[PDB]
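Heads up: the structure comes next, in structure tokens.
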Amino acid sequence: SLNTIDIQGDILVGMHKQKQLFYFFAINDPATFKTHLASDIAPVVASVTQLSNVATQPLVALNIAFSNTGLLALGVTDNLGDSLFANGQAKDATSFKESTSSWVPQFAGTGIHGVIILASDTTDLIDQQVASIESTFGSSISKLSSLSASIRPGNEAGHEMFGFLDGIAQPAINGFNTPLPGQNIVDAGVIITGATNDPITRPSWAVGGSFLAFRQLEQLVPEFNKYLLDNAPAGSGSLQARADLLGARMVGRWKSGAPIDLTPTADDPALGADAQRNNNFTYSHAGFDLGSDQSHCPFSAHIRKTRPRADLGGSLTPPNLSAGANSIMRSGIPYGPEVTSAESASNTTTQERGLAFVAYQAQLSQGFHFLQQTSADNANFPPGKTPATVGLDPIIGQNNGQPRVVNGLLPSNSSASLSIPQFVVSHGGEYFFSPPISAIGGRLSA
Ligand code: HEM
């Protein structure tokens, strides 16, 4: 059964701190690094168990993950059973129709050996912990780059940079989570390596870990806002209200979190806020043909692309349980400054902001990589639709820098196509393995 005492907390619970830092490092002098990995890091790595109880939530929550080259730097030559991980994300970039030539140079290679995730309610507390780490490891650890992140302020807390409530939908792990209405229920082995029904044999020390897919995804917020206003469908309501409808059609939820499948023409903030109701849908509606009806939610909507529910078969009434093996746990958090007055006024981005995207899964080919390549970037996914050309995911869909053709967004005519510029720009990332806690002071320090 699932030993959550040994699983790093960000995988199944999330850090849920106001501030987060992703500290990307290289390893020098591995013998020294190992001594301090065991003495300074292992004892303060936060587990799922620790983070699940308010009384044992640490002032500073810390998780750590290693790239393939990081594991090799530690002398670990075992096959973790994931080719995508082994090759690194840079080599996978072409799978998503982007080029590493546009990436942050540090990501465009395999020099990064790991990431330390620090999380606390102030940046000062994070900085203290970083200083402590640098002090004790000394030059055996080398900071290559970092990314600071934060829960957004005020009423936007929990929302991402475009303004949409985030973190609503996660797979429920059978035997661990108490499933919510509409929530998918999956074997632990979909997310945790070596757990129930993970078909891939793993090294013994790796049982209880997960692969971490990190993506630095810049969001062009003023451009997005202006696009919605310019293309707002006609109707009663303010221009902004109509623009909001278009945005909700693109995401699959209103900014409040209310799923459009359950409220297609108007927002419902109370619904959005209620975990017992805001996920209780399958995309099926009696009296409507699933293959052609986009009046409730477009086939191209972001959440419909990333969790198709009834589009891939299964129960038409909640909960739909299709494609469990293609589930990911998300622990993303926004980064960069809020949109400034001048940027909003000019409808133009000057400073970089976006999502520090984090997905956990036991198989990269089934999770993040599949959702990006086979769904989001695929004009003919989901399958079996009429028209067959769904178009691309308007939020994350990519086609080598070109505007994306996205169909079904306009309620007045499902055959109407929009050509949408990219609102999300990849600056690259890396694939890591978050080991079980026992491996940190154990195998990895040996
Ligand atoms: C800046 C980029 C992104 C933004 C702004 C964004 C935004 C959102 C929002 C607002 C939601 C709805 C809230 C929720 O259901 O929890 C969502 C859901 C989701 N997103 Fe994204 N996301 C981004 C990147 C990605 C990427 C790259 C992937 C995978 C390749 C992804 C996969 C998912 C999944 C699996 C869900 C939940 C779907 C469900 O269970 O119904 N997201 N995202």
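Here Swiss-Prot sets the residue numbers for chain A, with the shown residues being 64-509 in order.
Here the Cβ of each residue, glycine as well, is placed from N, Cα and C on the backbone.
Record note (Swiss-Prot), mutagenesis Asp229 to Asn: Drastically decreased catalytic efficiency in reducing H(2)O(2). The unchanged residue is displayed. DSSP classifies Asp229 (mutagenesis position) as coil under the three-state reduction. Counting Cβ atoms from all protein chains shown, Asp229 (mutagenesis position) has 20 others lying within 10 Å of its own Cβ.
What Swiss-Prot lists as active site, proton acceptor is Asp229.
The annotation that Swiss-Prot gives for the mutagenesis experiment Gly230 to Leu reads: Complete loss of activity for ABTS and Reactive Blue 19 but not DMP.
Of all the Cβ atoms in the protein chains shown, 21 others lie within 10 Å of the Cβ of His365 (heme binding site). Among the features that Swiss-Prot reports, heme binding site is placed at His365.
One mutagenesis experiment catalogued in Swiss-Prot, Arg393 to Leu, is accompanied by this note: Drastically decreased catalytic efficiency in reducing H(2)O(2). Counting only residues at least six positions away in the same chain, the Cβ atoms of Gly230, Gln233, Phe420, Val421, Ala422, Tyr423 sit under 8 Å from the Cβ of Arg393 (mutagenesis position). In the three-state DSSP scheme, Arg393 (mutagenesis position) falls into the strand class.
For the published mutagenesis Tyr398 to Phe, Swiss-Prot gives the following note: No significant effect on enzyme kinetics; when associated with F-208. Classification of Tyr398 (mutagenesis position) by DSSP places it within a strand.
According to Swiss-Prot, the mutagenesis experiment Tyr398 to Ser carries this note: No significant effect on enzyme kinetics. Counted within 10 Å of its Cβ, the other Cβ atoms near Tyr398 (mutagenesis position) come to 22, all protein chains included.
Classification of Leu418 (mutagenesis position) by DSSP places it within a strand. Within the same chain, the residues at least 6 positions away from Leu418 (mutagenesis position) whose Cβ sits under 8 Å from its Cβ are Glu223, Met224, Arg278, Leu280, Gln282, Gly395, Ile396, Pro397, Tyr398, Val487, listed in sequence order. Among the mutagenesis results in Swiss-Prot, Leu418 to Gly has the note: Acquires new moderate non-stereoselective sulfoxidase activity (KM=0.6 mM for methyl-phenyl sulfide(MPS)). No activity towards the bigger substrate methyl-p-tolyl sulfide (MTS). The residue drawn here is the original one.
Experimental mutagenesis at this site is recorded by Swiss-Prot as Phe420 to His, annotated: Does not acquire new sulfoxidase activity.
The 10 Å shell around the Cβ of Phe420 (mutagenesis position) contains 21 further Cβ atoms across the protein chains shown. Listed in Swiss-Prot as a mutagenesis experiment, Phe420 to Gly is described as follows: Acquires new strong stereoselective sulfoxidase activity favoring the S enantiomer (KM=0.37 mM for methyl-phenyl sulfide(MPS), KM=0.13 mM for methyl-p-tolyl sulfide (MTS)).
Here Swiss-Prot notes a mutagenesis experiment, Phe420 to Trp, with the remark: Does not acquire new sulfoxidase activity.
Rounded to a whole number, the C-alpha distance linking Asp229 (mutagenesis position) with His365 (heme binding site) is 12 angstrom. In the three-state DSSP classification, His365 (heme binding site) falls within a helix.
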